[PDB]
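K.L.:
I have a structure I would like to understand better, so I am pasting it below and will then ask my questions one at a time.
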Protein chains: 2
Amino acid sequence: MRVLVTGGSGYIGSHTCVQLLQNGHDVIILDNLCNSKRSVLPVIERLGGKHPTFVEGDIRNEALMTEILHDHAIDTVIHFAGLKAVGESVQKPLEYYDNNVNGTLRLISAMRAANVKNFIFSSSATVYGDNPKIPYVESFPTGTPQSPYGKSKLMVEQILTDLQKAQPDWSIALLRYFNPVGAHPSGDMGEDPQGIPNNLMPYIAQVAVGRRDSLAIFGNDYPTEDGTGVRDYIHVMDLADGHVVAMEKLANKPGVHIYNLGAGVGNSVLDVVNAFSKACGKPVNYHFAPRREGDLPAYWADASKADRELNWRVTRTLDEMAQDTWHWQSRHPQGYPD
Amino acid sequence: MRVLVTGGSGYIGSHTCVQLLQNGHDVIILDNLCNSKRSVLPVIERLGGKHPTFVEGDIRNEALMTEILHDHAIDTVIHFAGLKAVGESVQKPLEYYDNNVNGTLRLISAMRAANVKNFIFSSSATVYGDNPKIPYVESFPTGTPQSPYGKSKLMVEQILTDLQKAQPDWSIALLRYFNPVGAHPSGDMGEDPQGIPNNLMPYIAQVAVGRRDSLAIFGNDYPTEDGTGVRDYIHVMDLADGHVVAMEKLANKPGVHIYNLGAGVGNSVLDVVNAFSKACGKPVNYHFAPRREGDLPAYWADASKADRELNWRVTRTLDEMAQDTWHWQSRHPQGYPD
Ligand SMILES: NC(=O)c1ccc[n+]([C@@H]2O[C@H](COP(=O)([O-])OP(=O)(O)OC[C@H]3O[C@@H](n4cnc5c(N)ncnc54)[C@H](O)[C@@H]3O)[C@@H](O)[C@H]2O)c1
Ligand SMILES: NC(=O)c1ccc[n+]([C@@H]2O[C@H](COP(=O)([O-])OP(=O)(O)OC[C@H]3O[C@@H](n4cnc5c(N)ncnc54)[C@H](O)[C@@H]3O)[C@@H](O)[C@H]2O)c1
Ligand SMILES: O=c1ccn([C@@H]2O[C@H](COP(=O)(O)OP(=O)(O)O)[C@@H](O)[C@H]2O)c(=O)[nH]1
Ligand SMILES: O=c1ccn([C@@H]2O[C@H](COP(=O)(O)OP(=O)(O)O)[C@@H](O)[C@H]2O)c(=O)[nH]1
Ligand code: NA
Ligand code: NA
Ligand code: NA
Ligand code: NA
């Protein structure tokens, strides 16, 4: 099929585009380059073994969206474009609501004008909010997200939901995930944070590489097996796969299809650090700090539904996530070239 | 002070502008005329005894908002502009999210660029969602609104809340109200629905006037004194007053100030009908229907906080709401002139 991939040049999107091309689909990437570089493009092509069209632009530009949609006879849209730095979200709320909330609204509005009715949304497991019932299941009602980032994701979910109700021919997937990590096995694509990495893995990778001194472990007091925070980590390649399957299997199947994408088990901070020490061949330096603002002791996704309904499940291990990361970090220390 | 009143030519806004002018404030009205007519303008001036500047335009146009803000040296903004038809909201969700969510975001963004930090938001008591704890108190956490309309209001509240947190110098009021009714005592301004009136009072007024056959009373089965739905009705003049006070008393007082605006008591459907039969001098025709989609047996606002903190409370009665309505309906059967 003909797919428009917003945010396609970013971390998850790039990986997804390669898998898409490999499946022989026609790929149109829409990205504003606010958090990615044109240099990834040729890598996508190479790895994908096919040429994806690239359009520089913003989801907030409804006019352009409609043009693109029409110009390329788009059948489906996988939407990864947006802002995702939780801490930044607290400091710059408006920017998050605009890019995420308004950004998606402008996009779906254009789809409406262009008669495109298949959509796959990059959601987030932060929508579950404060849930003492873990792991999280899709049948669980959502809660109230802690940050402007989380709130914007639920807001979008709600909007798409009402939309589908008003325009029942629409097929919409809400893909909820936690912590994506790893990189393409080639070691030639991966996560390329500009500045202080947000997530654990990359941060740790930076500590490993020499860039950082020590990892601060926020809380060693939790009601967990080792006292540190337990989270769900999913390999980026598996995530990308889940995206392709969802897109192929749900196209033209009316409704709001909610699926948690994850390994179905949790891992502590120490578990992640040990995995990494192992992958990079040297002890990762860390120290303990006291509980970070807004964090919970432990949570993960129940991914039975996707297994059952989409026949999808993870295949990569925590160790591979680490190795893959180390590999990319190692082959391309300066990330993507400017 | 210099105040920008978005949606100022509509029902509540017009009333509010008159009270504003009377208080000697400088009023700039911003309206897109999607639900009001230029003809109300001269009435505003007359009743207000002062000239308000009028600008035709849309809140979604950030550029214009900023211009306006700067051009007039705005000190505070009272925001009534938006869409509010609940049933229409279910049928046309996008339009509601755009006008309400995006609409406010564009407006506050402009304020940001123009260095305007005092805001009064026309909120809604639908934000309380499904609350079996009545009456509703501001200390109660919000729930999940039933319609796209309700959801958009809570979304806006959430956005303004995070904003204030990131820009602590801002003063923001969230004014939660239920069912505004009545009209200016002059009988020369009032609610002018185009088409099938949404709310009870006006609908009933139309039945009275001859336009409608009978009022359908959705449910006579409720756990209420008379079996019909109990709601909170607030006279439009009192609402307008609450708006002025909030604006004058909260300007430059940092924080998110939440206040329920209401009478503090509930009235059933039959109560409203009887009140109206009485005001128009003739039995209002009605019949019973079974429970409308999404409605609850009874709810109202606890307005102690406003009384205490703002020294504000209603002064008009249900009977006046009815009389005033009948009066306007009677002096101007064709509403505002085109
Ligand atoms: N990265 C994560 O850890 C994570 C976790 C949960 C959910 N998600 C969701 O996945 C999506 C992308 O995540 P990611 O990890 O690939 O991050 P990313 O920054 O690498 O990729 C997003 C891409 O979108 C682009 N973009 C941002 N705003 C845009 C706009 N207004 N118009 C056009 N392009 C725009 C950026 O330039 C970047 O290339 C977002 O929906 C995010 O909320 C990601
Ligand atoms: N009317 C009610 O029953 C009610 C109940 C609860 C909350 N509220 C809130 O009060 C506000 C106004 O209520 P109202 O009763 O006066 O209705 P209204 O339609 O009479 O007034 C709103 C006005 O806003 C204008 N407008 C709408 N969208 C606009 C946009 N995008 N840009 C510029 N102007 C725009 C319309 O032309 C109209 O003049 C809204 O915030 C509504 O949610 C109203
Ligand atoms: O410098 C860091 C970054 C992350 N974490 C922990 O690593 C886990 C994964 O968090 P991250 O921010 O990567 O994602 P989250 O699970 O909050 O999305 C959480 O328990 C964080 O508490 C940590 O201790 N130090
Ligand atoms: O044609 C109508 C319109 C309204 N109502 C009732 O009048 C009350 C006020 O409802 P409205 O739509 O005016 O506002 P709500 O309280 O739902 O905002 C509610 O119990 C409605 O059930 C009714 O029975 N028939
Ligand atoms: Na419909
Ligand atoms: Na670099
Ligand atoms: Na801050
Ligand atoms: Na008329």
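Header lists the method as X-ray crystallography, 2.0 Å.
Each residue, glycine too, has its Cβ placed from N, Cα and C.
According to Swiss-Prot, the protein has these features:
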- A:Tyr149: active site, proton acceptor (ACT_SITE)
- A:11-12, A:31-36, A:58-59, A:80-84, A:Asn99, A:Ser124, A:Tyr149, A:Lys153, A:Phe178: NAD(+) binding site (BINDING)
- A:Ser124, A:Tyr149, A:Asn179, A:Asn199, A:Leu200, A:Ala216, A:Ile217, A:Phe218, A:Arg231, A:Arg292, A:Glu293, A:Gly294, A:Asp295, A:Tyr299: substrate binding site (BINDING)
- A:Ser124 to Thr: No major structural changes. Catalytic efficiency is about 30% of that of the wild-type enzyme, and affinity binding is similar to that of the native enzyme (MUTAGEN)
- A:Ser124 to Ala: No major structural changes. Catalytic efficiency is very low and affinity binding is 21% of the wild-type enzyme (MUTAGEN)
- A:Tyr149 to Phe: No major structural changes. Catalytic efficiency is very low and affinity binding is 12% of the wild-type enzyme (MUTAGEN)
- A:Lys153 to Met: Decreases the catalytic activity. Not reduced by sugars in the presence or absence of UMP. It contains very little NADH (MUTAGEN)
- A:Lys153 to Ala: Decreases the catalytic activity. Not reduced by sugars in the presence or absence of UMP. It contains very little NADH (MUTAGEN)
- A:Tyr299 to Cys: Loss of epimerase activity with UDP-Gal by almost 5-fold, but it results in a gain of epimerase activity with uridine diphosphate N-acetylglucosamine (UDP-GlcNAc) by 230-fold with minimal changes in its three-dimensional structure (MUTAGEN)
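Describe the structural context of each listed feature in the structure shown, including burial, neighbouring residues and relevant distances.
P.N.:
A:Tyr149 (mutagenesis position) falls within a helix when secondary structure is assigned with DSSP. Within 10 Å of the C-beta of A:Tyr149 (mutagenesis position) there are 23 other C-beta atoms, taking all protein chains into account.
Taking Cβ-Cβ distances under 8 Å and a sequence separation of 6 or more, the neighbours of A:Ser124 (mutagenesis position) in its chain are A:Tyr149, A:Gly150, A:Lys153, A:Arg176, A:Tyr177, A:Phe178. DSSP gives A:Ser124 (mutagenesis position) a coil state; it is part of no helix or strand.
With a 10 A radius on its CB, A:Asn179 (substrate binding site) counts 19 other CB atoms from all the protein chains.
Here the Cβ of A:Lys153 (mutagenesis position) has 28 other Cβ atoms within 10 Å, regardless of which shown protein chain they belong to.
In three-state terms derived from DSSP, A:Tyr299 (mutagenesis position) belongs to neither a helical nor a strand segment and is classed as coil. With a cut-off of 8 Å between CB atoms and residues at least 6 apart in sequence, the same chain places A:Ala125, A:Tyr128, A:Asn131, A:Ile134, A:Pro135, A:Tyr136, A:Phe178, A:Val230, A:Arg231, A:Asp232, A:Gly266 near A:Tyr299 (mutagenesis position), listed in sequence order.
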K.L.:
Going along the chain, which residues six or more apart from A:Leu200 (substrate binding site) have their CB under 8 A from its CB?
P.N.:
A:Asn179, A:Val181, A:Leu215, A:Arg231, A:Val269, A:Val272
K.L.:
Where A:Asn32 (NAD(+) binding site) and A:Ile217 (substrate binding site) are concerned, what is their Cα separation in Å, rounded?
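P.N.:
Pair distance, Cα basis, whole Å: 34 Å.
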K.L.:
Using the structure shown, find which entry in A:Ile59, A:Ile217 (the binding-site residues) has the sparsest Cβ neighbourhood within 10 Å.
P.N.:
A:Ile217
K.L.:
According to DSSP, folded down to helix, strand and coil, what is A:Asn99 (NAD(+) binding site)?
P.N.:
helix
K.L.:
For the substrate site made of A:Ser124, A:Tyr149, A:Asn179, A:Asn199, A:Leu200, A:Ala216, A:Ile217, A:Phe218, A:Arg231, A:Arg292, A:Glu293, A:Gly294, A:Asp295, A:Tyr299, how many Å separate the two farthest Cα atoms?
P.N.:
25
K.L.:
Of A:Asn35, A:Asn99, A:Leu200, A:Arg231, A:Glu293, A:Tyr299, listed as recorded positions, which ones have a Cβ less than 6 Å away from ligand 1?
P.N.:
A:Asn35, A:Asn99
K.L.:
Around A:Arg231 (substrate binding site), how many other C-beta atoms are within 10 angstroms of its C-beta?
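P.N.:
Looking across every protein chain shown, the total is 22.
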